[PDB]
Amino acid sequence: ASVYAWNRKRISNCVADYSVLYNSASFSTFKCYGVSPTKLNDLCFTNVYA
Amino acid sequence: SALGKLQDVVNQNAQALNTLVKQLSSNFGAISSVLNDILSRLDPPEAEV
Amino acid sequence: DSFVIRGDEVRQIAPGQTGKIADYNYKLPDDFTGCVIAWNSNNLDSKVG
């Protein structure tokens, strides 16, 4: 979707594996604010918005 | 309140200790007041701040 | 420490930075002291094809 109509999805009640996303190496820019990326695999979150 | 003088020092010491413990819940500008969560959620280079 | 890298990764070599090159090729310490020098080598290290 367009930026003004940015698509929102809710992620909850599932096990998330962020290792594959980081190690896919298909993404030119990948940064994280407030959380260290390499530790995403060891954190539990209340809800995620994509 | 016959023993007010002796109760006052006990109350003052208890209040000082209570506020000292309650100061552990303050962020002081950090993202979280807890230590272990920010240790386990940030890498050292920008967790040092 | 001399090497050859791609131009877009010129800033990739820096203390506290994350990346495949930093993690597995050349990591700089958090308290790194020194200088980083970089210059284009297309005219000297790139061949046709």
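Here chain B follows Swiss-Prot, giving residues 943-991 in order.
Header lists the method as electron microscopy, 3.0 Å.
Just so you know, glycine gets a Cβ as well, placed from its N, Cα and C.
Per Swiss-Prot, natural variant B:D950 to N is noted as: In strain: Delta/B.1.617.2, Mu/B.1.621. Under its natural variant entries, Swiss-Prot includes B:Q954 to H with the note: In strain: Omicron/BA.1, Omicron/BA.2, Omicron/BA.2.12.1, Omicron/BA.2.75, Omicron/BA.4, Omicron/BA.5, Omicron/BQ.1.1, Omicron/XBB.1.5, Omicron/EG.5.1. As a natural variant entry, B:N969 to K appears in Swiss-Prot alongside the note: In strain: Omicron/BA.1, Omicron/BA.2, Omicron/BA.2.12.1, Omicron/BA.2.75, Omicron/BA.4, Omicron/BA.5, Omicron/BQ.1.1, Omicron/XBB.1.5, Omicron/EG.5.1. One entry in Swiss-Prot concerns the natural variant B:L981 to F. Its note says: In strain: Omicron/BA.1. Record note (Swiss-Prot) on the natural variant B:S982 to A: In strain: Alpha/B.1.1.7.
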Please identify, among the variant positions B:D950, B:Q954, B:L981, the one with the smallest Cα-Cα distance to B:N969 (variant position).
B:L981
Looking only at C-alpha atoms, tell me how far B:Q954 (variant position) is from B:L981 (variant position), rounded to the nearest Å.
35
Quick check for the class: what is the C-alpha distance, in angstrom and rounded, between B:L981 (variant position) and B:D950 (variant position)?
41
Count the other Cβ atoms sitting within 10 Å of the Cβ of B:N969 (variant position), across every protein chain shown.
9
I'd like the number of other C-beta atoms within 10 A of the C-beta of B:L981 (variant position), please.
12
Variant positions near chain A, Cβ-Cβ under 8 Å, from B:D950, B:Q954, B:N969, B:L981, B:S982:
B:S982
Measure the Cβ-based neighbour count of B:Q954 (variant position), defined as the other Cβ atoms within 10 Å of its Cβ.
10
Just to be sure I understand the packing, how many Cβ atoms besides its own are within 10 Å of the Cβ of B:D950 (variant position)?
11
DSSP state at B:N969 (variant position), helix/strand/coil:
coil
